[PDB]
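Report on the following structure.
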Amino acid sequence: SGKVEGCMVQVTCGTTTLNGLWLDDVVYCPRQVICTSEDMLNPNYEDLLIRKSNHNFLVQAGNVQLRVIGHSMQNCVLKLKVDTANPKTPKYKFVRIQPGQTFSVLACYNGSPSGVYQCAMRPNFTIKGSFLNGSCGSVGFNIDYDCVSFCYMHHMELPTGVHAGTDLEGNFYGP
């Protein structure tokens, strides 16, 4: 799990709920959590964000609600401030990887990590993994000693049975 299991959280907004990564007083989740289905056709994410408030975001870590006290958008990831620090935050850094480098993805089903699997980006910067199906907001990482280097956040599954995702700066890999 990379010990990231303790950091695994869920972030729900509107009727859309996806997984999120809770580190320190910061929770990261796909920006598309603000999107509705209809909005997804042609979203103006800025427009969506500006009409939304702290209360619109429900962040749940287990049976504990994390009060969102601030929200801001950084690229395609949403950065939420929460009112409590995860007590088991590991040392971590955000890194950008390239294809051919293997890394581990903690696949989560309904917010529940259900296994650790190795995934590797293809040259077309997709990952394959049916285990990643029905998962979103799952993160990928590598472990170097006691430092968890995050490399991936799942943003969307493509219908072609491959998955697309971003770095933790919310910058897409590939087009």
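Residues 3273-3447, in that order, are what chain A shows, numbered as in Swiss-Prot.
The header says solution NMR.
Each Cβ is built from the backbone N, Cα and C atoms, and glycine gets one as well.
Taken from Swiss-Prot as is:
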VARIANT   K3353 to R  In strain: Beta/B.1.351
VARIANT   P3395 to H  In strain: Omicron/BA.1, Omicron/BA.2, Omicron/BA.2.12.1, Omicron/BA.2.75, Omicron/BA.4, Omicron/BA.5, Omicron/BQ.1.1, Omicron/XBB.1.5, Omicron/EG.5.1
ACT_SITE  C3408  active site, nucleophile
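Here the C-alpha separation of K3353 (variant position) and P3395 (variant position) works out to 35 Å. In the three-state DSSP assignment, the secondary structure recorded for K3353 (variant position) is strand. When the Cα atoms are compared, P3395 (variant position) and the residue listed as 'active site, nucleophile' turn out to be 21 Å apart. If you draw a 10 Å sphere around the CB of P3395 (variant position), it holds 9 other CB atoms from the protein chains shown. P3395 (variant position) falls outside any helix or strand according to DSSP and counts as coil.
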